[PDB]
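K.L.:
Take a look at the following structure, please.
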Amino acid sequence: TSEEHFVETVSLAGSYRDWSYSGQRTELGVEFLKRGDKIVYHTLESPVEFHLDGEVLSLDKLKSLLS
């Protein structure tokens, strides 16, 4: 649940600390946070999960790479 809740906290705000939201609805699902060469994604069913470059990871770790 805290996953889906976190997504919602930034989809509201339009960004995180140095990361833009886009809501690029891609064939995968949707872009999440963008900064530099690094782009978090979120899925549509899971309800959401967090990939980066193909490595799929948990909320705890995601909050680390975004701080």
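Chain A uses Swiss-Prot numbers throughout; the residues present, in order, are 1472-1538.
Per deposition record, solution NMR.
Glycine is treated like the rest: Cβ placed from N, Cα and C.
Annotation source Swiss-Prot lists domain 'DPUP' at 1472-1538. Looking at Swiss-Prot, you'll find the natural variant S1538 to T noted as follows: In strain: Isolate GD01.
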K.L.:
For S1538 (variant position), which residues in the same chain are close in space, meaning a Cβ under 8 Å from its Cβ, but six or more apart along the sequence?
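P.N.:
Sequence-distant Cβ neighbours: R1488.
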K.L.:
Could you tell me how many residues in the domain 'DPUP' (1472-1538) are helical, how many are strand and how many are coil under DSSP?
P.N.:
20 helix, 19 strand, 28 coil
